[PDB]
Structure formats: structure tokens, C-alpha cells
Amino acid sequence: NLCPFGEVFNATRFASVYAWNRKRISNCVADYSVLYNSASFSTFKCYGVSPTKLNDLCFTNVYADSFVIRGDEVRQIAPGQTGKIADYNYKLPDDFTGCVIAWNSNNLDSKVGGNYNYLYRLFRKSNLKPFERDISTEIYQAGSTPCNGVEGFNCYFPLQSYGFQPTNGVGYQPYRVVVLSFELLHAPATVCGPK
Amino acid sequence: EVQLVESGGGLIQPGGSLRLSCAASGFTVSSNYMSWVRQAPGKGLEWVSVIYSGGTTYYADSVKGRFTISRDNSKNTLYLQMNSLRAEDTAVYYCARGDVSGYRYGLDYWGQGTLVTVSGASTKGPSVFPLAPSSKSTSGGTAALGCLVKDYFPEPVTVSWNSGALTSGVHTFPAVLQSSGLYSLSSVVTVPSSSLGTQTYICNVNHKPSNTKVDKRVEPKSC
Amino acid sequence: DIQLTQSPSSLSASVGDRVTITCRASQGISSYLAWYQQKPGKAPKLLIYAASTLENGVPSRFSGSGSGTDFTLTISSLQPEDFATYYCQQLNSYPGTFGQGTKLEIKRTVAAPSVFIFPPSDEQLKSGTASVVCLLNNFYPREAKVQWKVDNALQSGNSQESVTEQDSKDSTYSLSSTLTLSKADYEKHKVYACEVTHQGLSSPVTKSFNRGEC
Ligand SMILES: *[C@@H]1O[C@H](CO)[C@@H](O)[C@H](O)[C@H]1NC(C)=O
């Protein structure tokens, strides 16, 4: 009956940020002290909650969203932020209640020559709504002539491969990110801390 | 055919405001990342601002809080509102299609550029002085002479010799901006020293902003 | 914070030569780099993007290479229209820093400058300022040092210089140096001299006059 946080944080593979992963966590006892007393995270920021008080809290459901971005984009995973990530890949609402946790994953997610498996959406006409996920790969029309699935002039592939190399500057290295959203509805609480 | 046509540049005093335009053709401004890049006189390139299709904007630290990038989807035009202008904002400003952060494509199409001069200097015509040939120490066949075109604003000035009849051996130097905020420039010409007594040498200086036309006869100095 | 070091600042070449321009990033930036060509009075033109992708329309003699920190631009067989300034640009993060630039100039035989000194005119002296001019005419290469001396005291902070573009007929440069003094300061000294150092001169050439035609 322990919440499967190891499944999320210690997953062998992480999703690309554009195709971000969501794991519904429910009907379990959650020990957030396992995460909070661990000095393995470069980012651990909470909104609407105190990180120490998490063990004495109950929620209807907890969502754990995970993906990979550069270190310099981790700042975009917070309410009220702008940039290619917050705008076209993963958007937190202004009323966000939850925690954002990150750590450098260069030893797992970068390879000599470049890891072209991690991607981000570079092109999108309008910003994503909060918690919206767009996995479309259709050719992006940057002019008046239709693309018709053909890449070329004013016709872009919307996603860009990060191409993580171990020789990248630390802010350009891959970072694994887990976002915990805490949901509180007029329904029974399925996720409580150790009581 | 991709076209980026700019307008709005000109002379402005420090603390003043200016708005630059960039009408585009061959792509949709609102669907692209669009940037402003500037080049100070005799210097390199500097990215200034970017607008995303979704509306996000970024600015270089030096213009943050003073400049505003914007667009008009109906006119397919990009704008740069420049407030609280400083003398260091003096540059040719280019609009370009593209972004500079996580954008491998670079800036593929650029406008022709528009000069923005930020200065407290008054428009003034130049004083024209002779750089008299050294007759007191005649060289072995060739003498040099010229005109010092000093203290004018703004650029440019045009210099000719003997109303265009003397072109060979002429060097009109690029102007230097002095600490006063006025320009100074020299125009020189190498000629046979044998011609110093028999040929008249006159530099014709034109400075259109002040309606100035000066002809200066350059003679070997009397002793 | 990424620093881009472009080298060389100046590159001397002939038509038909294979030329390489280098750009070094202070940290790994993968293939986020572009190369541009700019001609005087004209806008920059994209040659290469994504470190090695030739922009459409750009001649095949232009090619980019490198990934991480070290990037090169190669022009395999130089054409007259290739003499221009080249710039690298990082596309990894804001502010998309450009390199300092590489002026690609025309190689020719070494030529010493002809040096001329001009005292201030009497007309200028009447209005209170004295401009002393040193002209270095038709020299090659571009590197030259002008040292002003007033009564043997080396002058610093009171001169400005200007250089012409490479001559379209003989490929030389000409340089003007102006020493600006007040009339009162000008009249406190006798010997005005502008010492020129250049590769074409065996030793530095000095041109001088004594104030009041002495
Ligand atoms: C992940 O693995 C490490 C090492 O086995 C372990 O100490 C840590 O508690 C695990 N993380 C979670 C969230 O279970």
C-alpha cells in the first residue's frame, strides 16, 4: 500500500517533454520524507504547500508528471512562466498546488554523438493551456502556402531533438523532472501520508 | 520572393522615442519567431529582441525595460518601440526571421536595415581647412595635399577635387566621431610636386543636412 | 554564460585559395551555431545553420563543421565576391552572441607607406583649435603603428585615426591620424612628429615640423 514513487523517480526511461508522462497516484500511503530528506535533487520547489508538512496531508489524487528538459529550462516549470517549454510543451497553471522536483541526468540521458531520442516542440501557433499535452507531428506552416506533409521552405518539422552530448555545458545537459500535482475535491482522500 | 522592408529610422535626442517598422512578404510574421538585431557603427552584431508566435517576448539586458517588440498580423508587420534612447543605441537596426535560443535554423532572412542615431548634437556644417603640400621639403616627384573637413553633424559629407576633374590618387577617409559629438574627416590626394606652382587644387565639400557647399583652394604655404 | 572566440580577426587570401575561419565556444553548445557573411553597407547573409547545414542558395564552396566547442567555416576555392566580413553566432541561448568577426582581405606584395605630416592651418588656429595630421599612404599589410611626439613626449588620448577600405585597383590601405590640441597648448611646444612603424619599413620613419616653420 506504499505510493509507487520509485516507479516514477527511478523509471529507466523518461518521456520527451512534448509527450510528457502522467501517472495517477491513488489509494496508497505516501512518504514524501523519502524525497525531501534526499540531497539528490538540484530543484525541489513547492507551491500552495510546505514540503515539510506533506507527510501530514491527504489528497483525493496525486498526479506525477515526468519528462526531460535542459537544466536552464527547469525555471519554466513553475506557475506564470514563459519560454519554448512553458509555452509549447508543458504548462503549469497560475493556481498550481504541488511540487516541482529536478536532477541532472547527463550520465543516463546523454550519449557520445548525441541522444536524439529526447525532443521538444519548437513550433506552435498558440500557447498550450495548463496541463495540455500536444503530441502532433504535423508539418508547421510558417507562410501562406500549405505544406501538405512536406518539410521545406516555410514548412517546418514542429519538434526539435535535444541531441544531448556529455560535453554540453551543465545548463544544456538533460535534467529529469517530476511534477507532483495535489488534487483536493469533494470526494474520499485516497492519498494520505504515514499515519 | 522573401522581402523584409524597414522604415522608422532617423535622428533622435537622448531620452527620446522612436518606432521601427518591418513589413514582411513571403512568410507570416505572427507564425514565426521574429527578431531585431543591431549593429553600432564600425562594430559587430548584437541580438536585441524576439517575439514568439504564441506572444512571448525576450530582450537583451541593455534594452530591457526600454524597448517593446510587437506585430500587426493584418499588416504582416513587425515593430520595435524604442523609448528612453541612449547614445549607445545608435546603430543600424535589422529585423530578421528566426530565434537565437534553441533555434538551429538561425536568422535566414534579414531586412535592409534602418539607421537610428541617438545624439544631443546640433546639425552643423563643416569648417574646411587646408592640408597644404610640404613645399618646404619637396619629396622626390610626389607631393600630398588635402582638406580637413572638421566639426559637422550628422553624416554624411561628400568630397570631390577640382569639381570631379581630379579623381586619381584621392583618399577620402571615413569620418571619426569626436568627443564633442561632431564628425571630422580628411580627404587627401597625391600629385606630381612639379604641378604645385602651376595647377590649382580645390576640394569641393558638400554637407546636405546644413545646405553647406564649400570650395577650399589648397596652396603651398608661403614663407 | 557563453563566450564565442572567433579567429582570426583578419585573414589574407588570394582568389582560388582554401580558407578556414574558426569559432570557439566557452562551453559545449552542440550544433547550435550559424555562419554569416556581411558586405559593407549590406545586411548579414546566412551561409550555414545548425553548425554544418548549407543554407539554400549558398554556393557549395561554403561549408561548416564542428560540434560542441570548436567550429570552422571553410571556403574551398575563394572567389572575388567572397572578400567580405564573416561572423559566427551561437544559437544555444539568449542573447545569441555573435563572434567578433573575421575580415577576409586580398593578399598582395608588401608596400611601405609614404608618410606625410601636416601642421594646423593659420585659419584653424584663429578659432582656437589645432589639428595636426599624419597621412600613411598606399601601404600593405594593414597593420601599422602611428606614434605622436610633442617635444619628444609620447602623446596618448589626444589622437584619432581612420583607415580606408582596401583599394580596388592596388589592394593597399591608406591611414589618417589626427592629433587635436587647443591653440594655447599647441603654442607651448616646438617639435611635432608622427613616427610610423610598418612591416615594409626597415626601421620607423619619422615626419616632423617645428611650429612657426622653424
Ligand atoms: C530510487 O532509488 C534509490 C536507490 O535504490 C533509492 O534510495 C530511492 O529511495 C528510490 N526513489 C524512490 C522515490 O523510491
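Quick note: numbers on chain A are straight from Swiss-Prot, i.e. 334-528, in order.
Backbone N, Cα and C atoms are what each Cβ position is placed from, and that goes for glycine too.
Per Swiss-Prot, domain 'BetaCoV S1-CTD' is recorded for A:334-527, and the stated evidence type is experimental evidence.
One natural variant named in Swiss-Prot is A:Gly339 to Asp, and its note says In strain: Omicron/BA.1, Omicron/BA.2, Omicron/BA.2.12.1, Omicron/BA.4, Omicron/BA.5, Omicron/BQ.1.1. Note: A:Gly339 (variant position) has no non-local neighbours, i.e. no same-chain residues 6+ apart with C-beta under 8 A of its own C-beta.
The natural variant A:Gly339 to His is recorded by Swiss-Prot, whose note states: In strain: Omicron/BA.2.75, Omicron/XBB.1.5, Omicron/EG.5.1.
The secondary structure of A:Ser373 (variant position), as reduced to three states from DSSP, is coil rather than helix or strand. One entry in Swiss-Prot concerns the natural variant A:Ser373 to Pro. Its note says: In strain: Omicron/BA.1, Omicron/BA.2, Omicron/BA.2.12.1, Omicron/BA.2.75, Omicron/BA.4, Omicron/BA.5, Omicron/BQ.1.1, Omicron/XBB.1.5, Omicron/EG.5.1.
Within the same chain, residues at least six positions away from A:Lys444 (variant position) with a Cβ under 8 Å of its Cβ are A:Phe497, A:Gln498, A:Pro499. Among the natural variants in Swiss-Prot, A:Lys444 to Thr has the note: In strain: Omicron/BQ.1.1. The residue drawn here is the original one.
For the naturally occurring variant A:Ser477 to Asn, Swiss-Prot gives the following note: In strain: 20A.EU2, Iota/B.1.526, Omicron/BA.1, Omicron/BA.2, Omicron/BA.2.12.1, Omicron/BA.2.75, Omicron/BA.4, Omicron/BA.5, Omicron/BQ.1.1, Omicron/XBB.1.5, Omicron/EG.5.1. Neighbour list (A:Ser477 (variant position), Cβ cut-off 8 Å, at least 6 residues apart, same chain): empty.
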Variant positions A:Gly339, A:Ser373, A:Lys444, A:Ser477: those with Cβ under 6 Å from an atom of ligand 1 are A:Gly339
Residues among the variant positions A:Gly339, A:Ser373, A:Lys444 lying close to chain B by Cβ (under 8 Å) are none
In chain order, residues whose C-beta lies under 8 angstroms from the C-beta of A:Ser373 (variant position), counting only those at least six residues away in the same chain, are A:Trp436
The correct three-state DSSP answer for A:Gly339 (variant position) is helix
